[PDB]
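Here's the structure, in structure tokens; my notes come after.
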Amino acid sequence: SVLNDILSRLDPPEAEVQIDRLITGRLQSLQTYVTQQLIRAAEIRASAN
Amino acid sequence: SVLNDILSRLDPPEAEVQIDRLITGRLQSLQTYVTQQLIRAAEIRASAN
Amino acid sequence: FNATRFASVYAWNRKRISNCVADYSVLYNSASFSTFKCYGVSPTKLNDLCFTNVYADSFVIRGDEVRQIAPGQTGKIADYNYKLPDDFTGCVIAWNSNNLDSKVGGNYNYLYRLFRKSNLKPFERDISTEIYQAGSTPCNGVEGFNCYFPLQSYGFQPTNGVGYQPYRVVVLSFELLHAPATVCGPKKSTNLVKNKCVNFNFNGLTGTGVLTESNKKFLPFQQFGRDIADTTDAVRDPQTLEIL
Amino acid sequence: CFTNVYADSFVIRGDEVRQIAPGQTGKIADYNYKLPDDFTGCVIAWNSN
Amino acid sequence: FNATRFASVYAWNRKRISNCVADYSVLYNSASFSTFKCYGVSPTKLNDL
Amino acid sequence: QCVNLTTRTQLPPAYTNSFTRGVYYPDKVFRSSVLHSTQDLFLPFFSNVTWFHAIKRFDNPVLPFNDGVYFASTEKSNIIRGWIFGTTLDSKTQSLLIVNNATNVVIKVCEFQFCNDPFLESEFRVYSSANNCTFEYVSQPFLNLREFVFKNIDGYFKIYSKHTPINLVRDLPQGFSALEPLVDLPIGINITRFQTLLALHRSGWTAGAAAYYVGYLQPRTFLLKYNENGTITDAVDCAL
Ligand SMILES: *[C@@H]1O[C@H](CO)[C@@H](O[C@@H]2O[C@H](CO)[C@@H](O)[C@H](O)[C@H]2NC(C)=O)[C@H](O)[C@H]1NC(C)=O
Ligand SMILES: *[C@@H]1O[C@H](CO)[C@@H](O[C@@H]2O[C@H](CO)[C@@H](O)[C@H](O)[C@H]2NC(C)=O)[C@H](O)[C@H]1NC(C)=O
Ligand SMILES: *[C@@H]1O[C@H](CO)[C@@H](O)[C@H](O)[C@H]1NC(C)=O
Ligand SMILES: *[C@@H]1O[C@H](CO)[C@@H](O)[C@H](O)[C@H]1NC(C)=O
Ligand SMILES: *[C@@H]1O[C@H](CO)[C@@H](O)[C@H](O)[C@H]1NC(C)=O
């Protein structure tokens, strides 16, 4: 999970693949969090109206 | 980010690992767009009703 | 490739090639085993495309470090004599040269540096042969207490095993950007068609579409135009220098 | 378990090993022995000094 | 090194030292050393690896 | 003659402000009616620059070549001729020289025995020896505002220039003018310091005041605007 060890404990040229897995994984998780809030915010606005 | 260059610069079993990232990256963008549109359409229907 | 003398690792000779035709068919005229492990491009008949500039570098590497010349690699000479960037795109050609460099009299003209106290950046040339100092006491031109010569000869002899045999190598580096290409493969031109849905190939810019006249106020240094979407919208013919 | 096995044997020296390769097209390969890109199987080269 | 009684030619004290920390700066004090040749590793850097 | 003369008295150079000068086309791609954001070496907006006055107090000192240099000179009769570069500025090491004549420009890169105050009157009173000139190229002369941008990246020396005809005796004027690329010179060696030279009719003897400003480039992000035509009409300095 620690990306620091990937740079050092593992070679630079292949580490870009592992970093891509971490970056793509986290970026998608961030995307999922937003989508739920958009749905939740719609539910709240119906209550506020 | 150009498909023609990738095909015209790499052997077939090499290009596959390169096109897949592009296709999945672009498939994610289209799926993201549709999800936002579905959310917006529902809000509009509330205002239309 | 078949130069009479090849320079040492610490001082490699860099050669510039431009404004000609690069036929890559002559690589199979030299010795049988010529490693052709390529980065970024596939040499399997897919080297027939236009590049911008080409740099050629040559030296002689022992088998204990034959694979040190690779992006993101560290070792005896990788970080001290020749550094390759991680994003390097190109090819490395290596072949045995025991029949030439190794001699009965003795080959001591080849040296490699060990003492620098600092790493090497990608494509760095270190030519200084001053005595390295590893202590507070200055060397003043004598070895001993933390004063060792960085330049160590290779001692290539034919008797030594294949592992220690000298191999002559060469590394090719290109770049493929928006600048006009100067070196191109053996491709034959063809006439220009307008107002017709045809394929096209402009120095590797393969695509499909309809080519027509363009009113764009192209500037003399400008190669091709672009649109809002960041896509090739207009192009300039490499031969008749016409904007389409 | 396999449906069938097709064996092809001929005398080829080591100089032709790289040109007669799975999926790697060559000038001699196009005229003598051409292999599909998706060839499945193995190739065994035996010493005959 | 600072042993008055040294070993014989054919009977050398093959001493193995383990579970310890090794310092090579302290032994370099004497200026009477004549030959100092290293095979496979650098004369410097020995502390790190 | 280019012997040791100390006629000029050294004084602290003046400083002036560069408002919106030093913008160049960063690529050969052609765009119109878009705003494009690019990252490249640029002269920061509202960055003050050194002011030099030549003449009989000729101000031709050595100046460091710090990652690209902006140059300009509002003088008539094109008194200035060319520029020189290098590390030790002598025959011991390789150096680059660019000069100009009545009807062309001469660019060479080889070891020269540069004197203390090389200047062009004079014809070849700037050096005395030549080791081996790997590159040479002659083209048309560059010939009252004249601006020049020098860039040496990856060993490709690039020059952008623009000749704007104005008639005034004031400082750098407010206004916008993108610099267009002129040449690309593959040399492959580095440069730390640089110096200019001018056409001086040394010994009566013809003379006149000359001025030239010097500004250094920094890595910045700019937002250049292209109109419906091919030209760059305005830009934004992001980190101002
Ligand atoms: C151009 O390269 C030369 C190397 O031949 C540099 O010269 C040395 O550079 C180091 C690093 O700054 C200095 O510590 C030395 O004092 C320099 N020696 C001399 C004789 O100048 C030179 O600095 C490089 N130029 C630039 C602009 O980086
Ligand atoms: C864009 O470029 C065109 C050149 O084709 C300009 O058109 C000319 O512009 C000049 C001065 O700008 C006028 O004097 C001419 O009469 C124009 N001729 C034609 C046929 O249009 C155009 O003006 C430029 N646009 C801008 C904003 O400068
Ligand atoms: C050897 O050098 C000659 C010089 O023209 C060249 O024609 C030939 O192809 C070279 N042979 C090689 C590189 O195997
Ligand atoms: C130019 O700007 C600097 C930046 O602070 C400042 O010293 C001053 O405004 C100008 N320089 C001089 C020497 O006045
Ligand atoms: C350039 O101008 C000089 C004047 O000093 C002249 O002598 C020379 O012939 C001209 N041409 C060249 C190529 O130097």
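All residue numbers given for chain F refer to Swiss-Prot; the residues shown span 14-68, 77-141, 154-176, 188-247, 257-293 in order.
Including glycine, each Cβ sits where the backbone N, Cα and C put it.
Quoted from Swiss-Prot, the note attached to the natural variant F:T19 to I states: In strain: Omicron/BQ.1.1, Omicron/XBB.1.5, Omicron/EG.5.1. According to Swiss-Prot, the natural variant F:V83 to A carries the annotation: In strain: Omicron/XBB.1.5, Omicron/EG.5.1. What Swiss-Prot notes for the natural variant F:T95 to I is this: In strain: Iota/B.1.526, Mu/B.1.621, B.1.1.318, Omicron/BA.1. One natural variant catalogued in Swiss-Prot, F:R102 to I, is accompanied by this note: In strain: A23.1. Among the sequence features in Swiss-Prot, the natural variant F:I210 to V is noted as follows: In strain: Omicron/BA.2.75. In Swiss-Prot, the entry for natural variant F:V213 to G states: In strain: Omicron/BA.2, Omicron/BA.2.12.1, Omicron/BA.2.75, Omicron/BA.4, Omicron/BA.5, Omicron/BQ.1.1. The structure shown retains the original residue. Under its natural variant annotations, Swiss-Prot gives F:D215 to G the following note: In strain: Beta/B.1.351. The annotation that Swiss-Prot gives for the naturally occurring variant F:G257 to S reads: In strain: Omicron/BA.2.75.
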Could you tell me which of these variant positions, F:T19, F:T95, has the fewest other Cβ atoms within 10 Å of its Cβ? F:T19
For F:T19 (variant position) and F:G257 (variant position), determine the Cα separation and express it in whole Å. 19
Using the structure shown, find which entry in F:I210, F:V213 (the variant positions) has the sparsest Cβ neighbourhood within 10 Å. F:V213
Which whole-number value in Å describes the distance between the Cα atoms of F:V83 (variant position) and F:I210 (variant position)? 29
Have a look at the variant positions F:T95, F:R102, F:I210, F:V213, F:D215 and say which one has the shortest Cα distance to F:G257 (variant position). F:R102
For F:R102 (variant position), the spatially nearest of the variant positions F:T95, F:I210, F:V213, F:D215, using Cα atoms, is F:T95
Including all protein chains shown, what's the count of other C-beta atoms within 10 A of the C-beta of F:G257 (variant position)? 5
Any idea what the Cα distance is from F:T95 (variant position) over to F:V213 (variant position), rounded to a whole Å? 8
Counting across all protein chains present, how many other Cβ atoms fall within 10 Å of the Cβ of F:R102 (variant position)? 21
